[PDB]
Amino acid sequence: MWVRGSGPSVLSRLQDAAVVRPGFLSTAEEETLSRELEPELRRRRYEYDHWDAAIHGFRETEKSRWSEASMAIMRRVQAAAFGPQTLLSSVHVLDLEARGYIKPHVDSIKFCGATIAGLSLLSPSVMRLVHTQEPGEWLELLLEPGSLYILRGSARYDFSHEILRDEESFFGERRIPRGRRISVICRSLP
Ligand SMILES: O=C(O)CCC(=O)C(=O)O
Ligand SMILES: [Mn+2]
Ligand SMILES: [Mn+2]
Ligand SMILES: [Mn+2]
């Protein structure tokens, strides 16, 4: 079980809209990614936090030039997550510290398209999707290293997403300890 719903209603409506594929990436693929990004990210300071920022305890980069092994993975993501849809010119790499987390938010409708897909690296975390009008409507998705999640349609427009902080990091009743986490985010264009 990598998904948990607030009821079978939200589960029915989002079965093809909020998708997780654990084991999308192989060990080699995970490491290929770690090797390439680590020195690029390590050149940056974890940013000053802002109460009014969705993301906390983070540093990031936008990557558009890839080695051939990495390019192969992006295409696999592209093939699995996007229809006949155009991708943004760059890919978002997010690096969260163990004490870092992401607050509830909908990814900007001006600059993001209908599909968001993301790979998680290094450490397990929990993405919770809560309905923007109804706090009672939610899903939790368990994101282990090497997993690809896809959020599209209703899961991308009508729900918020967030990556729970360590103290609040529960998949159901199970504790998911938070460590440092690298994520690689592909977004469709408007
Ligand atoms: O790491 C992730 O998958 C979350 C990325 C995200 O929500 C964002 O940067 O808007
Ligand atoms: Mn920045
Ligand atoms: Mn987001
Ligand atoms: Mn129980």
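Going from the start of the chain as shown, residues are counted 1 onward.
If you're wondering, the header gives X-ray crystallography, 2.6 Å.
Placement of Cβ uses the backbone N, Cα and C atoms for every residue, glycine included.
Counted within 10 Å of its Cβ, the other Cβ atoms near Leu94 (mutagenesis position) come to 20, all protein chains included. For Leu94 to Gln (Swiss-Prot position 110), Swiss-Prot lists a mutagenesis experiment annotated as follows: Does not affect ability to trigger programmed necrosis.
Under the DSSP three-state reduction, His105 (Fe cation binding site) is assigned to strand. The local packing around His105 (Fe cation binding site), expressed as other Cβ atoms within 10 Å of its Cβ over all shown chains, amounts to 13. According to Swiss-Prot, the feature Fe cation binding site maps to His105, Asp107, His161.
Swiss-Prot lists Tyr149, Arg181, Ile182, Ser183, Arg187 with the feature 2-oxoglutarate binding site. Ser183 (2-oxoglutarate binding site) carries a strand DSSP state (E or B).
Among the binding-site residues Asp107, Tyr149, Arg181, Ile182, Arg187, the residues whose Cβ sits under 6 Å from any atom of ligand 1 are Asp107. Around the Cβ of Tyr149 (2-oxoglutarate binding site), 26 further Cβ atoms fall within 10 Å across all displayed protein chains.
Proximity to ligand 3 (Cβ under 6 Å from any of its atoms) holds for these recorded positions out of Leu94, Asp107, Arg187: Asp107. Around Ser183 (2-oxoglutarate binding site), a 10 Å sphere centred on its CB holds 21 further CB atoms from the protein chains shown.
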